[PDB]
Amino acid sequence: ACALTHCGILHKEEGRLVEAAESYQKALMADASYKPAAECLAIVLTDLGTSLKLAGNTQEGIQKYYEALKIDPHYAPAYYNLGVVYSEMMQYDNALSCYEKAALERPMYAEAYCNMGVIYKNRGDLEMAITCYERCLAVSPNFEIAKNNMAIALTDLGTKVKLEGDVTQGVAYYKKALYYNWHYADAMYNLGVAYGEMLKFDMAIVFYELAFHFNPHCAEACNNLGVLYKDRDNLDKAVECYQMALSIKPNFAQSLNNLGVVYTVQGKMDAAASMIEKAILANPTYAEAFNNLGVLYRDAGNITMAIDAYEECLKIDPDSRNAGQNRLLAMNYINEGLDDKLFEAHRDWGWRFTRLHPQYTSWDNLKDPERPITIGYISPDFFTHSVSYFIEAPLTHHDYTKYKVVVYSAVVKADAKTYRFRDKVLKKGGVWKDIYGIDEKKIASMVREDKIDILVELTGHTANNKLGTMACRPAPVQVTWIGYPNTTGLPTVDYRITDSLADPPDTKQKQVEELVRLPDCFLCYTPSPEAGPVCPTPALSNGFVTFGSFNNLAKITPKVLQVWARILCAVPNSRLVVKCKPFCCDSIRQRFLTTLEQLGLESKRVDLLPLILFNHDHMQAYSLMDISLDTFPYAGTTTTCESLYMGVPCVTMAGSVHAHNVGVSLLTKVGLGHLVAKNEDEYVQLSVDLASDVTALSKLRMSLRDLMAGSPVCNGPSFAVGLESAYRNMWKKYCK
Amino acid sequence: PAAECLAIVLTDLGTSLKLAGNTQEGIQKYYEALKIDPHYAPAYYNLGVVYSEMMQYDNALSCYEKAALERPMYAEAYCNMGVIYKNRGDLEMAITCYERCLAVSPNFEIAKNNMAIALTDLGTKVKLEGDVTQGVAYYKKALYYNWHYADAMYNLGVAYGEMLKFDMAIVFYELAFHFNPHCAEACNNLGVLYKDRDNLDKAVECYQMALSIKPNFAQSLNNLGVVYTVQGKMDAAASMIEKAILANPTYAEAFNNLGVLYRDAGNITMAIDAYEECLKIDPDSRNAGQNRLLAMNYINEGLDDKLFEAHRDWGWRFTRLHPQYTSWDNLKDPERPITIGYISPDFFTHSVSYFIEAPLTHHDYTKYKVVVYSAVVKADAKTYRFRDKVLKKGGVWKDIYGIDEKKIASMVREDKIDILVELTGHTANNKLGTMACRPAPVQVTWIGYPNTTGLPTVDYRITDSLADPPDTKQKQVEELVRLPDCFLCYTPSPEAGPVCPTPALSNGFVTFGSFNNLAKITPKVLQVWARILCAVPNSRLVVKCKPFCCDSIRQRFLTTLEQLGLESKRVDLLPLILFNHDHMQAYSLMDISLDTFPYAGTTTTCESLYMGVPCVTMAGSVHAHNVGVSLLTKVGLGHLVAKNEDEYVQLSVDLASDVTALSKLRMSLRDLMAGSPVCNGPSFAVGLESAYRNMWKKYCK
């Protein structure tokens, strides 16, 4: 048997398997119990079966493997090959059983463990497959394919666990996946998004960049990265990121929408329109694209089409918060108080939102009417924003020994003014909380944990508002004040602060909040220290009066254009300068000029200026004009204050709604009530009267800065006293 | 407008003159421009550049400061200020200048890169001060502006290694290499991390790469030498460590590793020399001191008091820099469930196991509650068998691998251990530092070391009256407690298999053999074995030592034997056998076991006697020498204990002269031992229990 076995081995080494197999079979006939001849015969039979498999004789291979296992069951590789055959024909139970038996006979044959793991993974049993790979690597820790499959399974498991809400375990699984494969793009991208979701943007960026580096075709990573840079106001990088995403996936609807948004912010209106329309074509059910289209139309002054786009969004997504709030905001630009339809719409939206949220019902605030009071101001606008020019007044002038100030800053990107506010608040003993990216319900929990007395929301239905916090009713008194000129539609909001001129006692505009009228002006402008000097009246050097307006375009309704055309026709050799951010786009400028021409006014006189992002020169630009014409039915607020502070008389119009009467309030309280028109005809008459005299106009210009500084509009202390008294009255009301 | 245009043209003229080498004329034209326009920033930028070129950094700073004041949107000026401050060492002002630069120009790639550099240097500084978390934060901020800044990734790897986040450290070292393949340090650290995970092949790859980048990297040379030592490539390890020593003569750890290699290779004298060099470089090197003591134990006949002096000195100093406890809440009760902790890292298939298993198997739990402190690095079926055996009887098993020593002592205190028994000694991965803390009221050493521990804090050493006779002259430290019977209870494995027929009966020649490790086979034992083999016609010696896997050691030993008068053909050198069964069966290859001196076998002698291979031993004046005397006498073979080399030779010749008697004795030896006190588990358990009780009584008194 020994000689026959060695002859068979020698024949096998030459690959002449047939005679070797015959020799081994003869040896088995000579001495069956010779277990080494049996082992060699099983080996040769398995080699024959493998050759037959590779030759396509799969059934003959099966037969040879069964023969081998009849000769030497212990021969694990025959079980391995049988398992492979069972797997290819999808007999997964037979395959797994064969692999398990092979692993019993040979527990160090890693490749079987890997194949079991792969098969189980294809069946969605990620945990079992992972265990199989783990034991495989316990047998051999360098086997590549097994490391790669372990990384894949770990990433799939981390994603599965994360979608169940355990973000931390998902992150741990992704980190382990990168341990088994440090250049697995999927793991990196998943980590990037998990980190981004948990307010860790720097790491998120690094991860998205790595994911793109290792997998250039991860268009999703480029899109996400562009979004993250956009939120950091690095618009150029966002532009490149989205362009790359579209170079990999031209029809990537998300990149189309996001790039459209970025173009909208930059004022490139035509490009924004084109990209959002492409997004709609790519995904007709992409509601957010409709919302962004509505925003684009609103900024371009096409309010009707903006409302239509928001309505399309709300038919596609009834719960779209952004569409509803932007719709209400857009309606505020054109609906003058005649029909109580806007108020009903706000009420209906508020009832829907109050259904979408369960508020609190009790408060632990000690009901002492005379104790000090904790006032929280909550807003995303504690940066260089219009609202910032007014909230600065109370933050500086509160008596902090009686009204403890808490600031909830949701500012996406701080700046020197945010830091200035925090420094003032902290130096006077106030709490400052940055709450960007924190769930609204967690905001409500925080507000309740901070024991606030009066919560003042300053945003209303504008961008990045926190009305979800207000719906929880975390505080015992909720107020809106300056960010929005109409009712918010929240029954949980108790009061809206105004004055007796913005909302006369006989106002017919219905609102849910009780109006709190301050004795003076409800606004206290804090002038920028960079305002610089007043320039001489241009009329003295140009000989002609230049009217102007630095309001937005959504506020300049066709009717305003008609009235301005009447003004310019009634005053020979006069000019109009209009500065707004979307004039950069040539198409919008052209439509605006054509609209003015249709009213019979020669475009040449009209100077349309785009926006120049520079505070000092932005404020100094009022040296280019002589008389500001306010817009209606949405009066200016900050623009009127800036005009007055520069010495430029500003003519406003009175109407039936708060947004219309804000200009009346400011002008009357600064002492220029003779510049408040009641109707379009008086508006024209007042403008002509101002234009007819230039020396008195120059004296007025030279006096206006000092007049305003001496007025209630700049009397920070008096405003603070009045506002504190109002708050105390609210508190006493609460105690009763 | 004319003044502005003239200033512009004069500045262009000055720049051309500078590029033409007329630097002073350019400076003069720039000053003329600044007289025509004190606000023309480009002139200020030029002045700053030239002032830097002449290394007049203060004027450059002042000029770029006027440039900042005139207009706050000169990104280049802020960048240049940051570079200048970085050059002066100040990183705060540099960071601030770069921050302004990025505040006016965010996408300024140069300013991002320089900000990343400065942030990484600052993180390194802050980390060097102690605050590692802030260092990590600075490195992450660096990876924000330069996500591919390899140095930030490497330094993160370092910090995570210090933080013990080994998986993240691996990832960050691999990324560091990917973004900078010249970072040989990253390669080295990655390999180290992989070695610590018992993945030797990857570690070797990493070190070979580190050396392919930096051939004279001393650290990588040392680490690769160590890895080859673990793999047993003696010559390779030697060469590597020698190169490391040549690259850095103050790399103490390289000397320690060289000493370990020499000791494992049996070259004890030069191993001692290497440890002395290490202790010359670092005097508190725990590893060098303990390896030195262990190595001295292999060749030191009791003819001096230098070994005891060295042990006492080392122990004294060690304890000196070592806080310890001073009070115990252990109830002073002589009739209670005294808690006895056994602490050791070698519970797996190790020589000690074959003896410590006996008490674990036969120990009255209802009186001496046993707690096990297993510091095993890698467990196995035998570890699990021991854990199960202890547990099913009510013992407490605690795995303590990878826990700080002081925390081990604290845990022992919370565990209310009464008698703490250290079973390791001056070997490797010992916990003698825990013993120095004296966490338990009684400290005992028994089987892990054959000589004094030198620590005064250890109270007792377990022995018998044969290994350490009452009149022994060896001065030690601990109090000798002599058990009545053999201090050892061997429990044979269930893999010993049958005793086979006598070799001398079938092969026609007597074969001597030894399974002791090579470190114990001192030349003085080779000469004696050569005399034995010359005295016995047609004799064969079989030696199986690990280091023989390397052919160099085999050749050297064969040459040494040939120089002594023994034909190398007459010498059978066997390497390590992979499996237990056949390794144990290898006792069929010899007729007589030869014990070594001045360090006898312990486990090997018991194995030789269990397989039927009569053993000849030598008496001496040290425990390690007399262990063989203890075993043979207690088995009943005291007539096989020589008193001198001449008696050793005579006994070996006599045993070889009567093949018949040898065969009979071997056929009887297994049952003789099974009936002997060596295999009388109950009697040993009773003796050890009585000894513990006596120790406790002494303590309470």
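Using Swiss-Prot numbers, chain B covers 146-846, in order.
Backbone N, Cα and C define each Cβ position, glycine as well.
Listed in Swiss-Prot as a mutagenesis experiment, B:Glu567 to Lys is described as follows: In spy-15; Abolishes O-fucosyltransferase activity. Swiss-Prot lists B:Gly593 to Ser among its mutagenesis entries, and the accompanying note reads: In spy-3; induces a constitutive induction of GA signal. Abolishes O-fucosyltransferase activity. One entry in Swiss-Prot concerns the mutagenesis experiment B:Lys665 to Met. Its note says: In spy-19; Abolishes O-fucosyltransferase activity. The note that Swiss-Prot attaches to the published mutagenesis B:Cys845 to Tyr is: In spy-5; induces a constitutive induction of GA signal.
What Swiss-Prot annotates, mapped onto the structure for a quick look.
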residue: B:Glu567; record: mutagenesis position; CB count, 10 Å: 25
residue: B:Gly593; record: mutagenesis position; CB count, 10 Å: 21
residue: B:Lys665; record: mutagenesis position; CB count, 10 Å: 23
residue: B:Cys845; record: mutagenesis position; CB count, 10 Å: 10
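Under DSSP, B:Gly593 (mutagenesis position) is assigned to coil, being neither helix nor strand in the three-state scheme. Checking Cα-Cα distances from B:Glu567 (mutagenesis position) against the mutagenesis positions (B:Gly593, B:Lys665, B:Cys845) with a 10 Å cut-off leaves B:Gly593, in sequence order. Secondary structure from DSSP puts B:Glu567 (mutagenesis position) in a beta strand. Note: the CA-CA distance between B:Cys845 (mutagenesis position) and B:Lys665 (mutagenesis position) rounds to 41 Å.
Cα to Cα, B:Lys665 (mutagenesis position) and B:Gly593 (mutagenesis position) are separated by 16 Å.
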